[PDB]
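Undergrad: Submitted below is the structure of interest, expressed as structure tokens.
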There are 2 protein chains.
Amino acid sequence: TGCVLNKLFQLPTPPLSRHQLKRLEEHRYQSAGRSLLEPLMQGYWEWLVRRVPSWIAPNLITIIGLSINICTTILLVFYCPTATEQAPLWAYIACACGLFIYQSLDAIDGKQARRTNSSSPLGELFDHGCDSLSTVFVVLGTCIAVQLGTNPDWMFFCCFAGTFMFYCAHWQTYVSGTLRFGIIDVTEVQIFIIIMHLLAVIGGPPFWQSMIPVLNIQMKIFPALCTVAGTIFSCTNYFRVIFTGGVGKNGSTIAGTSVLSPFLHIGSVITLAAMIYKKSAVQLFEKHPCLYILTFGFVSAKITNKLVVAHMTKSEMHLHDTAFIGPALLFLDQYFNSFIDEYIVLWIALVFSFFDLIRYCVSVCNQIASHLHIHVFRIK
Amino acid sequence: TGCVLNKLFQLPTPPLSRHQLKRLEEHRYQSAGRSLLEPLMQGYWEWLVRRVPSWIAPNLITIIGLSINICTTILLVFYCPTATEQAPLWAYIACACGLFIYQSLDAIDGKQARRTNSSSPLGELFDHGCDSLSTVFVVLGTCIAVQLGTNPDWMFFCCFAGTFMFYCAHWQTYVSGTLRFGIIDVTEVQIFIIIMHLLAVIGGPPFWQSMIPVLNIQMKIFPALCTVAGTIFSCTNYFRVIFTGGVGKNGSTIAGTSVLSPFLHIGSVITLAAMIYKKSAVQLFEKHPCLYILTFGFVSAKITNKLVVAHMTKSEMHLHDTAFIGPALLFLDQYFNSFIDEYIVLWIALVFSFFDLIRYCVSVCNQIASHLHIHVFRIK
Ligand SMILES: CCCCCCCC/C=C/CCCCCCCC(=O)O[C@@H](COC(=O)CCCCCCCCCCCCCCC)COP(=O)([O-])OCC[N+](C)(C)C
Ligand SMILES: CCCCCCCC/C=C/CCCCCCCC(=O)O[C@@H](COC(=O)CCCCCCCCCCCCCCC)COP(=O)([O-])OCC[N+](C)(C)C
Ligand SMILES: [Mg+2]
Ligand SMILES: [Mg+2]
Ligand SMILES: [Mg+2]
Ligand SMILES: [Mg+2]
């Protein structure tokens, strides 16, 4: 049983060459910046990390957070598959508490890693790889909490904008070699989403459906407008650095590739999602938005994880990836006038994309661990 | 002017690494077999090659043949763009004479190369690369000569079957390391096509439209049926060797890749052509068959040329290639309910695919020539 499962979760050929592997050992973490709310939260996270026993490995801490976040959001998706129903109030509380636990466990893992001298490139790759999956669930859970499914175009834009900003942060890191935090960053966004779930508990759908008298727009559209405002601010900071901050030869990226090369990958993901949405004869996204977001979210998360790998290995990005097979199944089916029900194809695309993501992640983590002679979830 | 044109016909990165280049020098031509009509034709070709002066380089001989073949077929396409009209009789004669000149010039180039001690890997790569382009024009010219445009499904099958058999011959060479000639091969097929053009001169459309009394099928369908019969025979010889003749480790190909890997490339070409045909709302192939065959013919010829390169460099085949961009343009347009007229897109796809083919061929030939310090069309 263990032999068949192990063969299932690794690709037949190793994804990284030995030369990238050697170059990965030379990586040194560099960040430059400070968010607005981080210094107040620093005292809590410094207190919290001291209470954690020294035998818990970093990669085990992050995955506990993600599992809590996944389970609470999947339960919420189970209650509200079209994002139009009202869930029991405790489900939003569970997501609110789950995200708070996630944020607290995430922010202490690198501090714990330093305290126990277990900082390693596996931990850094695993963290950003875990953050990439969690972000998909955060934007989906938020959209359910605000019932954004009644306005699919706003739901489509906001969910894919959030994944694109998170991708752009790693794109900025791929260009400049340094993770740069803005004035409004992950800390403020996550805290705002936690507070938003409690107003959804207190006021429900009637509160969210009320009209803002001065603008004659529904208040429910305001977080989506906040997402627009956030997108301009976040893109402006990243793109200034994208055009001026290339550390490679002749101002290229650190890998020596064109500064526009990551755009093609995330652009293809967003474009495929937009074509399949606007061409669907059965209005697949409007009837099944959570299932749709999860399908393309796993595709987007993997493409982000390849960018993290491309950063960590100082390698080019190949546009051709198996992650696009799932969207292509949806794409080919809709091309033949939906000969199979797109809902069935979407489930097929979901299951494939999930397993393909898991197969990649397990194979990369095991390969790095075998090279460094460390265990992923246990400190020696 | 020369600098801008030179930048246009080469890719920014060299298509072959130095290690493939070194391995290319170790290649030694091996063939095993004899066609039925070749020994009678051998005396003519041995006589003909002795009349050629020793200063004409091999690669210059092949390209003169191809240019004659291209010009006569393109003129025929110009007179009969839907393959339903009747051309002047001299145009079929010109194609008949042009193909006869082609065959005679092709068959003597390697004999001339041996006589002048100018045999080189550039010549072998250029030859099969030239044969791959010529075959597309031969099947198209044949279909015009027999007016197969009145039965598009037969026209589609026969043209793509011929390209697939030619691909399969190189696939067989990629598997077994040796070019193997059948009892019915290129010599018999080309001579049969030459004779067929003269009956089209003598009898015209009324002859070709006459019914075969015993079968109650039109006689015009018989060459297409001959193409079916030829396909079974040719595939049977190639596929027996494909399953038993792998010289690589554990019976794999000589490059160590799966024996099914070339199938995906030619399969994708044939499948894309079939999807675009059956989905076209304007019946693009039925109104414009020659333009359609030329578009996908250049795509197919390039994919064949990559297989020759993959053979000559002992390398794997990458499925991702720029050759598919042109078909994808047709494919994306038809997906959006033909927002642009597919005929305009087909011209765009033709021009792109032609230039992309020419760019690849010029870049590969110049790269090999620079490494071997030889000139492509001149003997020192
Ligand atoms: C709700 C209000 C709307 C807009 C408000 C303004 C938003 C625009 C502003 C933001 C600009 C900054 C870019 C965004 C974050 C990327 C930063 C990054 O590198 O990732 C981080 C991970 O990320 C996570 O922790 C997971 C993401 C959680 C929420 C999802 C973010 C998408 C935005 C959702 C919004 C739309 C959803 C709403 C639905 C309609 C880096 O992780 P780390 O640094 O290794 O972690 C430990 C270190 N730490 C302590 C420093 C963290
Ligand atoms: C018309 C009757 C229908 C069917 C009849 C039976 C067909 C089935 C049987 C054939 C089985 C054999 C496979 C086919 C040939 C591949 C061999 C190869 O390696 O390529 C050769 C090149 O090829 C050329 O010279 C160009 C091709 C010319 C005609 C196109 C062939 C496609 C079939 C069109 C038919 C459909 C079109 C009709 C439209 C309806 C190798 O070149 P070479 O060896 O380096 O050249 C010099 C050496 N030489 C002297 C040895 C040559
Ligand atoms: Mg963290
Ligand atoms: Mg993190
Ligand atoms: Mg020849
Ligand atoms: Mg030849």
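So for chain B, numbering is Swiss-Prot's, and the shown residues are 28-407, in order.
Cβ coordinates are placed from backbone N, Cα and C, and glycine is handled just like the others.
Swiss-Prot feature annotations, pasted as is:
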- B:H155: active site, proton acceptor (ACT_SITE)
- B:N86, B:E151: CDP-choline binding site (BINDING)
- B:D133, B:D154: Mg(2+) 1 binding site (BINDING)
- B:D133, B:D154, B:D158: Mg(2+) 2 binding site (BINDING)
- B:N144 to G: No effect (MUTAGEN)
- B:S146 to Q or C: No effect (MUTAGEN)
- B:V216 to A: Alters the profile of diacylglycerol utilization and results in modest reduction in enzyme activity (MUTAGEN)
- B:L226 to A: Does not affect either the enzyme activity or the diacylglycerol specificity (MUTAGEN)
Undergrad: List the same-chain residues at least 6 positions away in sequence whose Cβ sits under 8 Å from the Cβ of B:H155 (active site, proton acceptor), in sequence order, or say none.
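TA: Counting only residues 6 or more apart in sequence, the Cβ neighbours of B:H155 (active site, proton acceptor) under 8 Å are B:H197, B:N332, B:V335.
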Undergrad: In the same chain, outside B:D133, B:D154, B:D158, whose C-beta lies within 8 angstroms of the Cβ mean position for the Mg(2+) 2 site?
TA: B:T89, B:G92, B:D136, B:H155, B:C157, B:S161
Undergrad: Just how many other Cβ atoms lie inside 10 Å of the Cβ on B:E151 (CDP-choline binding site)?
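TA: Within a 10 Å radius of the Cβ of B:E151 (CDP-choline binding site) lie 19 other Cβ atoms.
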Undergrad: Of all the recorded positions given, namely B:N86, B:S146, B:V216, B:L226, which is spatially nearest to B:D154 (Mg(2+) 1 binding site) at the Cα level?
TA: B:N86
Undergrad: For B:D158 (Mg(2+) 2 binding site), find which of the recorded positions B:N86, B:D133, B:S146 come within 10 Å, Cα to Cα.
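TA: Those near B:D158 (Mg(2+) 2 binding site) - Cα within 10 Å - are B:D133, in sequence order.
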Undergrad: Where B:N86 (CDP-choline binding site) and B:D133 (Mg(2+) 1 binding site) are concerned, what is their Cα separation in Å, rounded?
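TA: If we compare the Cα positions of B:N86 (CDP-choline binding site) and B:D133 (Mg(2+) 1 binding site), the gap is 10 Å.
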Undergrad: Tell me the coarse DSSP state (helix, strand, coil) of B:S146 (mutagenesis position).
TA: coil
Undergrad: Least buried of the mutagenesis positions B:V216, B:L226, going by other Cβ atoms within 10 Å?
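TA: Fewest other Cβ atoms within 10 Å, among the mutagenesis positions B:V216, B:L226, is found for B:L226.
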Undergrad: Any idea which of the recorded positions B:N86, B:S146 has the thinnest Cβ neighbourhood at 10 Å?
TA: B:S146
Undergrad: State the Cα to Cα distance, in Å, between B:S146 (mutagenesis position) and B:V216 (mutagenesis position), rounded to an integer.
TA: 27
Undergrad: Which ones in the same chain are close to B:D133 (Mg(2+) 1 binding site), with CB under 8 Å and 6+ residues apart in sequence?
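TA: When sequence neighbours closer than 6 are ignored, B:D133 (Mg(2+) 1 binding site) has B:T89, B:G92, B:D154, B:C157, B:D158 within Cβ distance under 8 Å.
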Undergrad: Check the Cα-Cα distances from B:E151 (CDP-choline binding site) to the mutagenesis positions B:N144, B:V216, B:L226 and tell me which is shortest.
TA: B:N144
